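Asks: Before we start, here is the structure in question, set down as structure tokens.
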2 protein chains.
Amino acid sequence: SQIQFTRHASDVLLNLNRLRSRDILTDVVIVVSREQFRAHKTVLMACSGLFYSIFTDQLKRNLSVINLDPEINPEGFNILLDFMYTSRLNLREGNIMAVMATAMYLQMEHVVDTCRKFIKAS
Amino acid sequence: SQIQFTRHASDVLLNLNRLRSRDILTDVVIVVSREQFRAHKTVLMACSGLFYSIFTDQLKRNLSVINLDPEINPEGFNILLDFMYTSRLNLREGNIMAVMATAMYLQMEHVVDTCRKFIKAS
Ligand SMILES: Cn1cnc2c(c(-c3ccc(O)c(C#N)c3)cn2CC(=O)Nc2ccncc2Cl)c1=O
Ligand SMILES: Cn1cnc2c(c(-c3ccc(O)c(C#N)c3)cn2CC(=O)Nc2ccncc2Cl)c1=O
């Protein structure tokens, strides 16, 4: 019987993104080939099967640096990181294969399915 | 022109709450009279003018314990903490004055306004 605040979750996510943009309480750097992306591990865990499985393990929970597989496309990763923090996916013909492969690796099922739909609708 | 994922923010918030429930990557304990509540500072900052102002300051950013004002009602605080992590506000006649006073202190304007509406609709 709770009062539902329909914009609250999106307001929270927006504010988490503004914290990321100011590097406030970020606790990990994700290294992808020659690039580095700082983030909150809690957001990564909340959005990715791969990052959940990594940080839930007490062996790895306190890691401050994660190196992704050398084959991962940095643009694809950046698109997905932005998606995590915004709910918006920048999917185009020039990046769709890279985004889909990256989302498979990150274990983000809704985005992989959306990539399949994009391929089908094209 | 981004594809919008309408359930993503609520999915993220739900997963942040499950992390809280397992005490995974919580970095602060909020002490309210005789009670203690663990939380993520990033979520607190994202939801509260008071917590934003506290932790944005480098003087206080790394605090692991925050003691709230002794007058703050623990039930009211718990209701608002749950709201932060769920978008659901448990507002009733028996708790409305305590919730409204706590939301004023925490600087959560939408909840204070909702408390005003509850009082008016009653
Ligand atoms: C396949 N797969 C596996 N794991 C996933 C996801 C997503 C997800 C969330 C929103 C999305 O928009 C998309 C997309 N696209 C994907 C998140 N997680 C991690 C997870 O469940 N964490 C968790 C579990 C239990 N308690 C606490 C926590 Cl933090 C996923 O898709
Ligand atoms: C009055 N007031 C002041 N500050 C507030 C809020 C809310 C808020 C959010 C969702 C809600 O559902 C409710 C309610 N009810 C209240 C959050 N914040 C903190 C904030 O803006 N943080 C921030 C600012 C800039 N960059 C990064 C960050 Cl993290 C507020 O209401």
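Using Swiss-Prot numbers, chain B covers 7-128, in order.
A Cβ is built for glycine as well, from the same backbone N, Cα and C atoms used for every other residue.
Mutagenesis annotation in Swiss-Prot: B:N21 to K, described as Abolishes interaction with NCOR2 and HDAC2, no effect on interaction with CTBP1 and transcriptional autoinhibition; when associated with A-116 and 376-Q--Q-379; the structure shown retains the original residue. For the published mutagenesis B:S59 to A, Swiss-Prot gives the following note: Abolished ubiquitination by the SCF(FBXL17) complex. Under mutagenesis, Swiss-Prot gives B:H116 to A with this note: Abolishes interaction with NCOR2 and HDAC2, no effect on interaction with CTBP1 and transcriptional autoinhibition; when associated with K-21 and 376-Q--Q-379.
Relative to the rest of the structure, where do these features sit?
Replies: In this chain, no residue six or more apart from B:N21 (mutagenesis position) has a CB-CB distance below 8 Å.
Within 10 Å of the C-beta of B:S59 (mutagenesis position) we count 12 further C-beta atoms, all protein chains included.
In the three-state DSSP scheme, B:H116 (mutagenesis position) is classed as helix. Sequence-distant neighbours of B:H116 (mutagenesis position): no residue of the same chain at least 6 apart has a C-beta under 8 Å from its C-beta.
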Asks: From B:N21, B:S59, B:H116, which mutagenesis positions have a C-beta atom under 6 Å away from some atom of ligand 2?
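Replies: Only B:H116 qualify.
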Asks: Mind sorting out which of the mutagenesis positions B:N21, B:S59, B:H116 are close to chain A, meaning Cβ under 8 Å from one of its Cβ atoms?
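Replies: Of B:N21, B:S59, B:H116, the entries that lie near chain A are B:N21, B:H116.
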Asks: Within the set B:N21, B:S59, B:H116, which mutagenesis positions show a CB-to-ligand 1 distance under 6 A?
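Replies: What lies within reach of ligand 1, judged by Cβ under 6 Å, is B:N21.
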